[PDB]
Amino acid sequence: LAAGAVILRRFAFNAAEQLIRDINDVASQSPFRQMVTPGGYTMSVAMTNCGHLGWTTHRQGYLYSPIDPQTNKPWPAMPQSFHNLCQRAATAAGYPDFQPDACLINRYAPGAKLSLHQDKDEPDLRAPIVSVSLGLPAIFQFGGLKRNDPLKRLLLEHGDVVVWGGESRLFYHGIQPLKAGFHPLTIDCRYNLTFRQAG
Ligand SMILES: O=C(O)C(=O)N[C@@H](CSCc1ccc2ccccc2c1)C(=O)O
Ligand SMILES: [Fe+3]
């Protein structure tokens, strides 16, 4: 399916309410914002981060920064719920040493999407990324190592966690425009957490 990826469906289902509380807490400090791409377009996905580092635009490029450029303060500390869930998932998937210092939190309103990309900016690409999906379902599309590799699609639903290791860590991937709907925990949106070793 995706070589090296370990899909754990509903792994975060029981933790989801706490996770969402923690997302709200994080956002009360560093608010969700829609970043501007180099190229000048406003992303449809809104973002924030927690942990020592967080992903952001700066100076018409992207990077991991210890300071949130919007507040000029550090990103909020990584919530225990986040840290512990990530560790359980990574450990089950065979990455017991994974120690994320960054968690990017993506929020999707109806229609929001994430264009096909690789995550290339972490210092060691042997370290996995761990995603946790919450709320409304989204169609995840994924390629291969080359931009033009044939795309496959799978639905990511509430509570689904995936550890993207091995070859899959390098795949081009994205999220297709979110279908509108209702979810009891998130109301009208989807959240996705991605845990990274950025330092
Ligand atoms: O944050 C990202 O970089 C990202 O692409 N997030 C999407 C997709 S989740 C699945 C996912 C996340 C990160 C990956 C990083 C490397 C390879 C495969 C990945 C798959 C989202 O917000 O739902
Ligand atoms: Fe990505």
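Residues 15-213, in that order, are what chain A shows, numbered as in Swiss-Prot.
For this deposited structure, the header notes the method as X-ray crystallography, 1.7 Å.
Every residue, even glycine, has its Cβ placed from backbone N, Cα and C.
According to its DSSP assignment, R161 (mutagenesis position) is coil. Around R161 (mutagenesis position), the same-chain residues six or more apart in sequence whose CB sits under 8 Å from its CB are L130, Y186, listed in sequence order. Annotation source Swiss-Prot lists substrate binding site at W69, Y76, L77, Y78, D135, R161.
Under the heading 2-oxoglutarate binding site, Swiss-Prot lists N120, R121, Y122, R204, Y205, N206, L207, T208, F209, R210. In the three-state DSSP scheme, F209 (2-oxoglutarate binding site) falls into the strand class. Within 10 Å of the C-beta atom of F209 (2-oxoglutarate binding site) sit 30 other C-beta atoms, taking all shown protein chains into account.
Cβ environment of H131 (Fe cation binding site): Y186, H187, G188 lie under 8 Å away, each six or more residues apart in the same chain. In the three-state DSSP classification, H131 (Fe cation binding site) falls within a strand. Marked as Fe cation binding site by Swiss-Prot: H131, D133, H187.
Look at Swiss-Prot and you will find 113-213 tagged as domain 'Fe2OG dioxygenase'.
For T51 to A, Swiss-Prot lists a mutagenesis experiment annotated as follows: Slightly reduced activity towards single-stranded DNA containing 1-methyladenine. Reduces affinity for undamaged DNA. All protein chains included, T51 (mutagenesis position) registers 12 other Cβ atoms within 10 Å of its own Cβ.
Cβ environment of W69 (mutagenesis position): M61, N63, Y76, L77, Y78, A116, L118, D135, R210, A212 lie under 8 Å away, each six or more residues apart in the same chain. Recorded in Swiss-Prot as a mutagenesis result, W69 to A carries the remark: Abolishes activity towards single-stranded DNA containing 1-methyladenine.
A strand conformation is recorded for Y76 (mutagenesis position) in the three-state DSSP classification. Quoted from Swiss-Prot, the note on the mutagenesis of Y76 to A is: Reduces affinity for damaged DNA and activity towards single-stranded DNA containing 1-methyladenine.
Listed in Swiss-Prot as a mutagenesis experiment, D135 to A is described as follows: Abolishes activity towards single-stranded DNA containing 1-methyladenine. Alters substrate specificity, so that the enzyme gains activity towards single-stranded DNA containing 1-methylguanine.
Annotation of the mutagenesis experiment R161 to A in Swiss-Prot: No effect on enzyme activity. Decreases affinity for damaged DNA.
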Checklist outcome for this item: CB < 6 Å to ligand 2, subset of recorded positions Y76, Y78, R161, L207, seq order -> none
Item to check | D133 (Fe cation binding site) to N120 (2-oxoglutarate binding site) - Cα separation in whole Å | outcome: 14
Checklist entry - How many other Cβ atoms sit within 10 Å of the Cβ of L77 (substrate binding site)? => result 13
